[PDB]
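Visitor: To start, I am sharing the structure in question, which I have written as structure tokens.
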Amino acid sequence: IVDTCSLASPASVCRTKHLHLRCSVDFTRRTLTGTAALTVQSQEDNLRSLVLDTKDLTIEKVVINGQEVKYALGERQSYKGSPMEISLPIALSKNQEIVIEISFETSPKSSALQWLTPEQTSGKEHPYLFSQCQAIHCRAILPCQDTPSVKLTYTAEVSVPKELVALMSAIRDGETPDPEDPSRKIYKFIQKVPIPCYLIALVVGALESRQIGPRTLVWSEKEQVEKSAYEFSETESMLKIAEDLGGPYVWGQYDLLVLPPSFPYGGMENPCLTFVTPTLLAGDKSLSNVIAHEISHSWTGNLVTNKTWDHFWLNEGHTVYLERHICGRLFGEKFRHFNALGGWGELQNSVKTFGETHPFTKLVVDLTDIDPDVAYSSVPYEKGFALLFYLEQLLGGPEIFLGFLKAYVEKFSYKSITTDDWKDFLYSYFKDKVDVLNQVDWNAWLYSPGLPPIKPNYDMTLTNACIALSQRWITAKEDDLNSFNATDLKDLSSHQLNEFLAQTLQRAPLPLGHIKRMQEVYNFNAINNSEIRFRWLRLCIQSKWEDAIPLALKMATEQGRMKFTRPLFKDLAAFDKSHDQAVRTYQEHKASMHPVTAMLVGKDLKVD
Ligand SMILES: O=C(O)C1CCN(CCOc2ccc3[nH]ccc3c2)CC1
Ligand SMILES: [Yb+3]
Ligand SMILES: [Zn+2]
């Protein structure tokens, strides 16, 4: 089984066992410079060369056995970067290991990295750097077999200006002054658990920490520490539930890092150090499902890993399934059903947007010649979850299916697997229920586009009030608008308010007068909850409310979570009155945006 996103030698040829990274972070040049020493095991007899992924990397030299060796960089292959073939000085027998030390430098335009000026930070005095390797950006940091089919341990020494702090997806292993430069510090790191290289992460900035649990510190700039400690105070209780469901947490520490606003995702499950968007800081812990999600990846994703990106649903579907169980344990089974039903709504939205026959609406996708960043959507999350929730209901309930989940994590821990491996184990675990399993339309679920062939059963208790209010608004005529008022919202949680808006957004546009009334009576303009504000602004823009233009533009640009920034820009571009402003704002902000976000927004806008 071939990873069509990687140009490196496959796991069947050789396997990286370990990376020792020794580098220096240069904020003046916006480069990372150093050596990556790869311990590689031959899987073949008489192995004489091998190939590594690179992207925008400057290679100085490659050293084996203390001597320089021949290598060559192939022609760049778009988003895949350039393959690097290395000639081994002596042929290797099967299972023989050697160390290959590559001296390299990154480009300032590394798609893995965002370099922030002091003014793009909270403190305004120091610069800031962060990485994001998933799916295939590790190659834009260092030469590697950039495929999740290979797992390696790592150690790193990172030299940074002494007033700044380095963190990695690893256990902190001490700090010292840089022996070769008084103005610099070296931070050391150890990751003892084998990981796919997409989980390598690095932050450098003016970071402070606060403890919030027996194995959790929150890290951020000083201005955000207090708020973050409170927002994420459920972390330990969630880790406890996660361990009950998934087995031992094997990674030692579970720290959180709250990034600056340009961070492109809700979170990223970097082992030992989850990265999260500051757009989670609602002030009431209401967006903590994102933390439950990142915690869950400690089992589904980081222990059991997708062998190629075609099988990404394995990572995300199971993680959302565990995420919803954590939240269901904390807040009740009716709440789990409410979230599950909301997720089905998001799947409807994704399918409608792509088109019901689009290949990216397939559960298992074929990424040959497709940039994974372009293919990325809610489909693998929600169609994946829908499959598992359907299977749960078919096979006798949540207690039974959780038994399978834990056994699946156990079976495939430290490994990389395909959808077939998963299905084979499902059939093994439930061998006494194979007749029921054979009733599943596997070909439809796994390989067909569109909505799943069957929708699960959802408890409606919490959803009813949201649908009822949304329907009141949708069917209202002008002479009904007077009946609405602030008391409509009195018994709705923030989650229900969000769902009301999601329900209403699906029927957008509404009449402009309706939207004006909704602001008049509910004052959604005052809500800072990022999810609620996002849906409200989309509703306003799609319903042609000019007053909403500056609000939408401000939210699109003052944070950069792609979930929010991409649809806000797209809506603003689709609205005749804001179209020119949207394009102009993008052009102006482009240079200081995250490189992946810049790329996708440009594509969305048909710009450049
Ligand atoms: O799921 C999470 O925890 C979030 C969202 C997804 N994340 C980064 C997404 O990047 C990827 C990774 C893998 C992918 N396969 C296809 C598209 C694609 C995009 C990390 C944080
Ligand atoms: Yb009427
Ligand atoms: Zn995830």
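Here chain A follows Swiss-Prot, giving residues 4-611 in order.
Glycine is treated like the rest: Cβ placed from N, Cα and C.
This is the feature table in Swiss-Prot:
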| type | residues | note |
| --- | --- | --- |
| ACT_SITE | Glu297 | active site, proton acceptor |
| ACT_SITE | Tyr384 | active site, proton donor |
| BINDING | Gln135, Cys136, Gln137, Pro267, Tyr268, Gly269, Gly270, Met271, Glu272, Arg564, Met565, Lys566 | peptide binding site |
| BINDING | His296, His300, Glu319 | Zn(2+) binding site |
| MUTAGEN | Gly269 to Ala | No loss of activity |
| MUTAGEN | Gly270 to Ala | No loss of activity |
| MUTAGEN | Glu272 to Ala or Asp | Complete loss of epoxide hydrolase activity and aminopeptidase activity |
| MUTAGEN | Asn273 to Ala | No loss of epoxide hydrolase activity and aminopeptidase activity |
| MUTAGEN | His296 to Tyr | Complete loss of LTA4 hydrolase and peptidase enzyme activities |
| MUTAGEN | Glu297 to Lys | Loss of epoxide hydrolase and aminopeptidase activities |
| MUTAGEN | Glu297 to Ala | Loss of epoxide hydrolase and aminopeptidase activities |
| MUTAGEN | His300 to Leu | Complete loss of LTA4 hydrolase and peptidase enzyme activities |
| MUTAGEN | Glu319 to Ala | Complete loss of LTA4 hydrolase and peptidase enzyme activities |
Visitor: Measuring CB to CB from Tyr268 (peptide binding site), give everything in the same chain under 8 Å that is also at least six residues away in sequence.
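Guide: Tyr268 (peptide binding site) has long-range Cβ partners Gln135, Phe278, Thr280, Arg564, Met565, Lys566.
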Visitor: Just checking the recorded positions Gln137, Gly269, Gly270, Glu272, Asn273: which sit within 10 A of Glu319 (mutagenesis position), CA to CA?
Guide: none
Visitor: What is the total of other Cβ atoms whose distance to the Cβ of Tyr384 (active site, proton donor) is within 10 Å?
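Guide: By my count, 22.
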Visitor: Mind giving me a neighbour count for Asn273 (mutagenesis position)? Other Cβ atoms within 10 Å of its Cβ, every protein chain shown.
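Guide: 28, counting other Cβ atoms within 10 Å of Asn273 (mutagenesis position).
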Visitor: Taking Cα atoms as reference points, which of the recorded positions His296, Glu297, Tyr384 is nearest to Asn273 (mutagenesis position)?
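Guide: That would be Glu297, nearest by Cα distance.
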Visitor: Work out how many Å separate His296 (mutagenesis position) and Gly270 (mutagenesis position) at their Cα atoms, rounded off.
Guide: 8
Visitor: Where does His300 (mutagenesis position) sit by DSSP, helix, strand or coil?
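Guide: DSSP assigns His300 (mutagenesis position) to coil.
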Visitor: How many whole Å apart are the CA atoms of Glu272 (mutagenesis position) and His300 (mutagenesis position)?
Guide: 6
Visitor: Given the recorded positions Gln137, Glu297, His300, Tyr384, which lie close to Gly270 (mutagenesis position), meaning Cα to Cα within 10 A?
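Guide: Among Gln137, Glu297, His300, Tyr384, the ones whose Cα sits within 10 Å of that of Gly270 (mutagenesis position) are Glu297.
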Visitor: Tell me, by DSSP, whether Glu319 (mutagenesis position) is helix, strand or coil?
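Guide: The three-state answer is helix.
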Visitor: Quick check: which same-chain residues outside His296, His300, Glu319 lie with their CB within 8 A of the centre of the Zn(2+) site CB atoms?
Guide: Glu272, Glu297, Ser299, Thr303, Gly304, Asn318, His321, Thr322, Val323, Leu325, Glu326, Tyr384
Visitor: Excluding near sequence neighbours, so keeping only residues 6 or more apart in the same chain, what lies with its CB under 8 A of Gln137 (peptide binding site)?
Guide: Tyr201, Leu202, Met271
Visitor: So, in DSSP terms, is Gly270 (mutagenesis position) helix, strand, or coil?
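Guide: The residue in question, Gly270 (mutagenesis position), is strand (DSSP, three-state).
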Visitor: Using Cβ-Cβ distances, find the residues under 8 Å from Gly269 (mutagenesis position) that belong to the same chain and are at least 6 apart in sequence, listing them in sequence order.
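Guide: In sequence order, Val279, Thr280, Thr282, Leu283, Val293, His296, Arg564, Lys566 meet the Cβ cut-off.
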Visitor: Is any of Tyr268, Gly269, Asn273, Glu319, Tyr384, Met565 (recorded positions) within Cβ reach of ligand 3, i.e. under 6 A, and which?
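Guide: Checked recorded positions vs ligand 3; flagged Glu319.
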